[PDB]
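**Q** Have a look at this one.
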Amino acid sequence: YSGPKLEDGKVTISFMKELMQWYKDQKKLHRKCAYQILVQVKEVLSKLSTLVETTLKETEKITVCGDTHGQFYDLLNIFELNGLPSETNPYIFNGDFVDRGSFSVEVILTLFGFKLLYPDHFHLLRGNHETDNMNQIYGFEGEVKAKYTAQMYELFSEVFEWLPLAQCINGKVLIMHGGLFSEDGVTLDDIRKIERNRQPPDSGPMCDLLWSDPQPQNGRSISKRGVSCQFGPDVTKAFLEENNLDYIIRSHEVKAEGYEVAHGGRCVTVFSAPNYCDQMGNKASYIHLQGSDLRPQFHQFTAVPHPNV
Ligand SMILES: O=C(O)[C@@H]1[C@H](C(=O)O)[C@H]2CC[C@@H]1O2
Ligand SMILES: [Mn+2]
Ligand SMILES: [Mn+2]
């Protein structure tokens, strides 16, 4: 085994560069190294609030990416286009790192490696795919068992339970994978108090955060997904006004251009898996925000070649 090795048990920037090249060339990280990343990132995540609150000073920026779906070569493309994560190049990946794509293991351990490397500047939010149910059906359980073992998969499942559910920047922008709620009156404080270290329930705020979608017309509809709801611009406007918020950013839906701005500016979708499942032909995008100007700046990109699996 001449693969990447942690230095004194810990992730370093040179380990992360070696790991990305290793994965680029389709090689597997040793199980003992994958195990150390998982137990260590579980500990880092378990100390976070369910709502991560982040302050961006006037001169600080952050990049927000949407779903990635084990599209590891597209993830490398993001880092090449936009730079490696660092203290001065922070990132938020807004759920759905795994399932669907064929390199879910490579995506998730690269993201976990950077969460360990820059814990205050690299943020992972839970999506509907970071759950047992989904993973058993849509490929991630299957991939982890093939490359490692069922026991490794059980450990991934436990780390995923500690992923925070939402992030608020400057008390003004709220980010979550799915969207807003099936009921009026939910506050930031209610989100903060969600006991999240579980599989989501079938209904309620934790479910909505991971599963809801915006709709154009006023009101709420029963979701065509079978879980949670669709919420109209009246919902978003009420929620933003009660919580003193400017807009929300969410992901969870494929968009031809890689993004959409709904609800008159108030509900942004960002989606980061270009040519999703090698079939959709969509562009992806990521968002820039800065402390002095939280209006979203969209950066479009397209799919890059990946090994034929
Ligand atoms: O997030 C979702 O549920 C949707 C799909 C999924 O994750 O199952 C995928 C395609 C568009 C969105 O991302
Ligand atoms: Mn989703
Ligand atoms: Mn998704």
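Chain A is numbered as in Swiss-Prot; shown residues: 176-484, in order.
Method of determination (from the header): X-ray crystallography, 1.9 Å.
A Cβ is built for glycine as well, from the same backbone N, Cα and C atoms used for every other residue.
The active site, proton donor/acceptor annotation in Swiss-Prot covers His304 and rests on experimental evidence. Annotated Mn(2+) 1 binding site per Swiss-Prot: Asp242, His244, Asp271, in sequence order. Per Swiss-Prot, substrate binding site is recorded for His244, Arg275, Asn303, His304, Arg400, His427, and the stated evidence type is experimental evidence. Among the features that Swiss-Prot reports, Mn(2+) 2 binding site is placed at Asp271, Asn303, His352, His427, with the record citing experimental evidence. In Swiss-Prot, a mutagenesis experiment is listed as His304 to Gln, annotated with the note Catalytically inactive; no effect on interaction with CRY2 but increases the stability of the interaction with CSNK1E. No effect on RAF1 phosphorylation.
For the listed features, I'd like the structural context: burial, neighbours, distances.
**A** DSSP gives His304 (mutagenesis position) a coil state; it is part of no helix or strand. Counting only same-chain residues at least 6 apart in sequence, those with a Cβ under 8 Å from the Cβ of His304 (mutagenesis position) are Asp242, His244, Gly270, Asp271, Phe272, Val273, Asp274, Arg275, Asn310, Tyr313, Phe315.
Long-range Cβ neighbours of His427 (substrate binding site) (same chain, at least 6 residues apart, Cβ-Cβ under 8 Å): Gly241, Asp242, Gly270, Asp271, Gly302, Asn303, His352, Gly353, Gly354, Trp386, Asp388, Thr444. DSSP gives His427 (substrate binding site) a coil state; it is part of no helix or strand.
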**Q** Filter the candidate list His244, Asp271, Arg275, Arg400 of binding-site residues, keeping only entries whose CB is under 6 Å from an atom of ligand 2.
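**A** Checked binding-site residues vs ligand 2; flagged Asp271.
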**Q** Would you identify the secondary structure of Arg275 (substrate binding site) according to DSSP, in three states?
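**A** Looking at the DSSP assignment, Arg275 (substrate binding site) belongs to neither helix nor strand, so coil.
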**Q** Neighbour count, 10 Å Cβ-Cβ cut-off, for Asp271 (Mn(2+) 1 binding site): what number do you get?
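**A** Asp271 (Mn(2+) 1 binding site): 27 neighbouring Cβ atoms within 10 Å.
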**Q** For the binding-site residues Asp242, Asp271, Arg275, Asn303, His352, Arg400, which sit with their CB under 6 angstroms from an atom of ligand 3?
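**A** Within range of ligand 3: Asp242, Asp271.
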**Q** Using a 10 angstroms cut-off on Cβ to Cβ distances, just flag whichever of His244, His352, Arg400 is the loneliest among these binding-site residues.
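**A** Looking at the binding-site residues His244, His352, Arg400, the Cβ with the fewest others within 10 Å is that of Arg400.
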